[PDB]
Amino acid sequence: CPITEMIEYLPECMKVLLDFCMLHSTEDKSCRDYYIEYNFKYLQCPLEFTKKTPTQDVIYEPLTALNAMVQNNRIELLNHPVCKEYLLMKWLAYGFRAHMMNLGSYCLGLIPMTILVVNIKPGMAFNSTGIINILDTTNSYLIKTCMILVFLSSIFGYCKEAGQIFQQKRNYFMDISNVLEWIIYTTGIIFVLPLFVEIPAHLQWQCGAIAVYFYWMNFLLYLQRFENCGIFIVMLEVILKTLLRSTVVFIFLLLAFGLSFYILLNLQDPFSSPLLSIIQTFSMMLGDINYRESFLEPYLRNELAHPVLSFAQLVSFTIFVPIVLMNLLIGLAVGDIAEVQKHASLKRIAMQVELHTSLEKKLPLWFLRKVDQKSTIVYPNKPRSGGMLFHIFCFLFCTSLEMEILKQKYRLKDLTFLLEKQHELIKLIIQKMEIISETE
Amino acid sequence: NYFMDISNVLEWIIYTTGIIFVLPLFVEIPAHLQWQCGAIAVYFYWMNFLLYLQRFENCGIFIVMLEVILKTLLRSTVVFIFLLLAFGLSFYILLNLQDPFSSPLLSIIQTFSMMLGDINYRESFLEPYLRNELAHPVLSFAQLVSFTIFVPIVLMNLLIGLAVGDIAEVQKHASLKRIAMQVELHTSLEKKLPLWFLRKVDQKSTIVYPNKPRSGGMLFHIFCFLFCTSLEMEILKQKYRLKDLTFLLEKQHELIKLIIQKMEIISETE
Ligand SMILES: CCCCCCCC/C=C\CCCCCCCC(=O)O[C@H](COC(=O)CCCCCCCCCCCCCCC)COP(=O)([O-])OCC[N+](C)(C)C
Ligand SMILES: CCCCCCCC/C=C\CCCCCCCC(=O)O[C@H](COC(=O)CCCCCCCCCCCCCCC)COP(=O)([O-])OCC[N+](C)(C)C
Ligand SMILES: *C(=S)NCc1ccccc1
């Protein structure tokens, strides 16, 4: 495709082609009612090609030029103002409403559980009428509505997850967000069920704890779609996967030190069991060694069996785990964060264009014809609509030697070709030249 | 233009609060309000006084690195809010019978204090377990190991990696930024002074004696000691020379074709 070939091969001509799409009104009247017009005729195919996979029978994607510019890493073209206004129009068309609906359903699930936790003392069995101790009134109207909201949100989450099962067709097995949602909705069901079926308070609060943990832990995954927080979520992902790869070294090293301290320091209560000794060394990992309480004061009271071996184990633990292993994790984290911030400005716009090109494949085509626009008119003097809340929302959440030497090499190759032709002409001159009075 | 400016806000807080700390010479004020204002004022005076070190040449680089790290820490705050609220409400449900986790707000403040690594394992987890005072002990220890992995290991190393990257980015351009701040200071200050003072104070030439020290050797010298102190262009020149070379070679090729066009061929034809 010639536009995609221009993006692949000569992007500095695609820049000029996009410069013809930008229009202006008057250079002197730039403050008084001034406008600029953006035309998006070269950035996408017509809509009747894109969603017509059976009947047009040609491969198409929505946002053709943007996907071609992302696959070829042409970031100076993604930062062109025509492309910026194209994504901004595409977000104001259907991306904002779809994302706020997707966030609003989950937040409707999220808020009543936190209200219900911070308004009820844990450990006590509570029911639609109140809290069983006698019954506690004066909050039952709030408690009943919050339990109904959590119950309805959990069953609609089941229906949405079953729809994603019967649509995704077994690609959803190795996916973390599905597993987190299964845990959230099952556990939030069990926390609320005493309005139907009586449950002991121990099981009820044991489920409430897990649910209130995983709701807010899952709610970090919805910050990845925004432009400010997605880079923190992807750096946290990279550091956490790097920490997962290194876990067997933790297991072996920690099990060595834990069983050694279990044999050495057996008479003390933190090292009574082997499992408690393992958990204690895991807590000592950061540097909370407890030298005076566990090593010195038993030594001065003659309560250490094997004291020399115990202090040698202490200095060996202090050298290996809090010095060496923690600095290893710090060096790995510094390297990974530098690697991620090397490619941040491309990754942001790539996530946005992937979000829109994934969302557009599911919407119906009449809605696409209704909502899209071919041109946008921008007034720099006039602010955008919805100045009260939407402006604060957009402030808070939204925002070369190689090619030179390659051109050098092309010019030098043209130079040596011309010089070869010229050398052939000079040999032809000497072949046809007339030599009189210079022979012999 | 002064609305989105931090130094104006700090000065409003400083001067209002220092007024209220002193007003018992005019109007009698209870001692509680007076010392409540004195605390805020003595905090913000010395906290504001860092902003005046930015004009000097030695300390301005530390003030701008501290600015960069602090803005980077401000951008990441919603991750702190969500993660800390998750762990705080989880510990509030789990460890409810203990005094640091009696309220949800106290539980949130306690997890914020546990952030750095002051976990209090023996006092809050072990010794209640040995006295059978933990409800849900397995879930409690699982929450403990999950908290130890997420917040002091992962999140703190993330902040360290971001700080290392930002400080490297700032020290990449330090020597230009120092002189740029000095020349911006002088070119901003000169627009407000009157013109007769400018004609009075400026000089066209300066004479420097390397053998003779500058005037005010006692205090001003110690003050000036304490507070004051390429491949791309080469390949571009390469490209210009090569372009001139190919232009000359084209002219020469045209001359050689003209030679063959006008040449006289006798006894070499056919
Ligand atoms: C003695 C003991 C020693 C042990 C040492 C062990 C050391 C080992 C340590 C850690 C290994 C375990 C880490 C688990 C998840 C890592 C993978 C992951 O999320 O990356 C990716 C996202 O990453 C993110 O950005 C998400 C980050 C937040 C998720 C938090 C949930 C975890 C809660 C669990 C707590 C359970 C505790 C319960 C207790 C009650 C997801 O993977 P992906 O498919 O690439 O991306 C798809 C993303 N979309 C498209 C779906 C959006
Ligand atoms: C559970 C809780 C969890 C919460 C997590 C929260 C995590 C979030 C953390 C932090 C976010 C808040 C940071 C506030 C300021 C950051 C912006 C800033 O100063 O940068 C710039 C300078 O930067 C500097 O170099 C100045 C540095 C010193 C200023 C210190 C004053 C702060 C005192 C507040 C303490 C209040 C406490 C009161 C209590 C009594 C100023 O901005 P600028 O316009 O670019 O430059 C103009 C500079 N000139 C020209 C004016 C000179
Ligand atoms: C191939 S013909 N390029 C795609 C395209 C995009 C916009 C307008 C025309 C063509």
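Chain A is numbered as in Swiss-Prot; the shown residues are, in order, 621-753, 761-1026, 1039-1079.
For this deposited structure, the header notes the method as electron microscopy, 3.1 Å.
Every residue, even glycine, has its Cβ placed from backbone N, Cα and C.
Looking at Swiss-Prot, the entry for mutagenesis of A:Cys621 to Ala or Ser says: Do not exhibit detectable current upon electrophile stimulation. No change in answer to hyperoxia and diallyl disulfide. Do not exhibit detectable currents upon stimulation with agonist JT010. Where Swiss-Prot documents A:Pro622 to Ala as a mutagenesis experiment, the accompanying text is: Loss of activation by the scorpion wasabi receptor toxin. The annotation that Swiss-Prot gives for the mutagenesis experiment A:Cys633 to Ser reads: Decrease in activation by hyperoxia and diallyl disulfide. Important decrease in activation by hyperoxia and diallyl disulfide; when associated with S-856. In Swiss-Prot, a mutagenesis experiment is listed as A:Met634 to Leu, annotated with the note Loss of activation by the scorpion wasabi receptor toxin. Quoted from Swiss-Prot, the note on the mutagenesis of A:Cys641 to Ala or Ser is: Decrease in electrophile-evoked and hyperoxia response. Among the mutagenesis entries in Swiss-Prot is A:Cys641 to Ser, noted as: Does not affect activation by electrophiles. Quoted from Swiss-Prot, the note on mutagenesis experiment A:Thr646 to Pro is: Loss of activation by the scorpion wasabi receptor toxin. Quoted from Swiss-Prot, the note on mutagenesis experiment A:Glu788 to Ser is: Lacks calcium-mediated potentiation but retains calcium-mediated desensitization. Lacks calcium-mediated potentiation and lacks calcium-mediated desensitization; when associated with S-191 and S-805. Annotated Ca(2+) binding site per Swiss-Prot: A:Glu788, A:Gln791, A:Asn805, A:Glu808, in sequence order, evidence recorded as experimental evidence. Among the mutagenesis results in Swiss-Prot, A:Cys856 to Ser has the note: Decrease in activation by hyperoxia and diallyl disulfide. Important decrease in activation by hyperoxia and diallyl disulfide; when associated with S-633. The residue drawn here is the original one. Quoted from Swiss-Prot for the published mutagenesis A:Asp915 to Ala: Abolishes zinc influx. Abolishes activation by extracellular but not by intracellular zinc. Listed in Swiss-Prot is the mutagenesis experiment A:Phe944 to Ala, annotated as follows: Loss of inhibition by A-967079, AP-18, and ASD. Weak or no change in activation by cinnamaldehyde, AITC and acrolein.
Using a cut-off of under 8 A between C-beta atoms, none of the mutagenesis positions A:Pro622, A:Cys633, A:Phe944 neighbours chain B. Apart from A:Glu788, A:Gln791, A:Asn805, A:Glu808, the residues listed for Ca(2+), the same chain places the Cβ atoms of A:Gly784, A:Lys787, A:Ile792, A:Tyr799, A:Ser804, A:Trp809 within 8 Å of the centroid of those Cβ atoms.
The mutagenesis positions shown are A:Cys621, A:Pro622, A:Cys641, A:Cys856, A:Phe944; of these, the one with its CA atom nearest the CA of A:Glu788 (mutagenesis position) is A:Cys856.
Not one of the mutagenesis positions A:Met634, A:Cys641, A:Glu788 has a CB under 6 Å from ligand 3.
When the alpha carbons of A:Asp915 (mutagenesis position) and A:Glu808 (Ca(2+) binding site) are compared, the span between them is 36 angstrom. Ranked by Cβ neighbours within 10 A across all protein chains shown, the mutagenesis positions A:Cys621, A:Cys633, A:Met634, A:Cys641, A:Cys856 are led by A:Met634. The Cβ of A:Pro622 (mutagenesis position) has 6 other Cβ atoms within 10 Å, all protein chains considered. The Cα of A:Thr646 (mutagenesis position) lies closest to that of A:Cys633, out of the recorded positions A:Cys633, A:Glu808, A:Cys856, A:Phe944. A:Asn805 (Ca(2+) binding site) counts 15 other C-beta atoms within 10 Å of its own C-beta, drawing on all protein chains shown. Rounded to a whole number, the C-alpha distance linking A:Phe944 (mutagenesis position) with A:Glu808 (Ca(2+) binding site) is 40 angstrom. Most Cβ neighbours within 10 Å, among the recorded positions A:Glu788, A:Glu808, A:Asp915: A:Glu808 holds that distinction in the structure as shown.
With A:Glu808 (Ca(2+) binding site) as the anchor, the candidate mutagenesis positions are A:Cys621, A:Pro622, A:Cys633, A:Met634, A:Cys856, and the one with the nearest CA is A:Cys856. Taking the C-alpha atom of A:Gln791 (Ca(2+) binding site) as reference, the shortest distance to any of the mutagenesis positions A:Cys621, A:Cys633, A:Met634, A:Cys641 belongs to A:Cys621. Neighbour density around each Cβ, counted as other Cβ atoms within 10 Å, peaks among the recorded positions A:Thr646, A:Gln791 at A:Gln791.
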